[PDB]
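One structure below.
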Amino acid sequence: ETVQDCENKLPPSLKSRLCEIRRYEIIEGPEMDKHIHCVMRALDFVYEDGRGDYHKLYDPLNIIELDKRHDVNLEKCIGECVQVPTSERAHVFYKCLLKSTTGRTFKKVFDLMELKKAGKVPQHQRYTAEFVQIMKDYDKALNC
Ligand SMILES: NCCc1c[nH]c2ccccc12
């Protein structure tokens, strides 16, 4: 199951707001809670109960932007998400990470993984100027 599959599956109050979502803008409520769980699982960033996986993010974050703060932000955000209910957990992880100083680099790792899993860029693809354009054109095909 891919991010595209999760998007295909959006109910219709959320799908008119696709581009907001795909800009990493925060949207609340339990429809969003279950989209973001779907996508975080599709990208292999959270466990089944929806808890952030430290080890899926630590190395990828640090390769792009080497920074001690990724450890700190990961521990904080996992700590938060564990304390909310499972319906809400992956979304809370996602929201926390985006708000932290790791947000910048998280969006890059997230973009890269999305397009790697979509077969659109090679598995060793780095966050290059070319890649930024590939992402923009990919979004444009989606009306974003
Ligand atoms: N290329 C980023 C697309 C994106 C950002 N946040 C999302 C949340 C749900 C699904 C896609 C996204």
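The residues of chain A that appear here are 22-165 by Swiss-Prot count, in order.
So this one's X-ray crystallography, 2.2 Å, going by the header.
Positions of Cβ are set from backbone N, Cα and C atoms, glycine also.
In sequence order, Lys36, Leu39 are the residues of the chain that are 6 or more apart from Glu28 (mutagenesis position) and have a CB within less than 8 Å of its CB. One mutagenesis experiment catalogued in Swiss-Prot, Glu28 to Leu, is accompanied by this note: Reduces serotonin and tryptamine binding. Reduces serotonin binding and increases tryptamine binding; when associated with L-56.
Annotated serotonin binding site per Swiss-Prot: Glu28, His56, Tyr115, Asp132, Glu135, in sequence order, evidence recorded as experimental evidence. The Cβ of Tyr115 (mutagenesis position) has 26 other Cβ atoms within 10 Å, all protein chains considered. Secondary structure at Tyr115 (mutagenesis position), taken from DSSP and collapsed to helix, strand or coil, is helix.
Annotation comment: Swiss-Prot describes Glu28, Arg43, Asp132, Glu135 as noradrenaline binding site. DSSP assigns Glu28 (mutagenesis position) to a helix.
Record note (Swiss-Prot), mutagenesis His56 to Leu: Increases serotonin and tryptamine binding. Reduces serotonin binding and increases tryptamine binding; when associated with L-28. The unchanged residue is displayed. Long-range Cβ contacts of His56 (mutagenesis position) within its own chain (separation 6+, distance under 8 Å): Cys27, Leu31, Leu35, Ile42.
Here Swiss-Prot notes a mutagenesis experiment, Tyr115 to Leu, with the remark: Modestly reduces serotonin binding and significantly reduces tryptamine binding.
In the shown protein chains, 20 other C-beta atoms lie within 10 A of the C-beta of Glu135 (mutagenesis position). Secondary structure from DSSP puts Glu135 (mutagenesis position) in a helix. The histamine binding site annotation in Swiss-Prot covers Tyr115, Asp132, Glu135.
Under the heading tryptamine binding site, Swiss-Prot lists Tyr115, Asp132, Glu135.
Among the mutagenesis experiments that Swiss-Prot reports, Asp132 to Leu is described with the note: Reduces serotonin binding and eliminates tryptamine binding. Packing around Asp132 (mutagenesis position) is summarised by its Cβ count: 21 other Cβ atoms lie within 10 angstroms of its Cβ, all protein chains included.
In Swiss-Prot, a published mutagenesis experiment is listed as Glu135 to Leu, annotated Significantly reduces serotonin binding and eliminates tryptamine binding.
A mutagenesis experiment is reported in Swiss-Prot for this position, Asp160 to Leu, and the note states: Reduces serotonin binding and eliminates tryptamine binding. Secondary structure from DSSP puts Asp160 (mutagenesis position) in a helix.
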Cβ neighbours within the same chain of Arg43 (noradrenaline binding site) - under 8 Å, at least six residues apart: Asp160, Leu163, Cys165
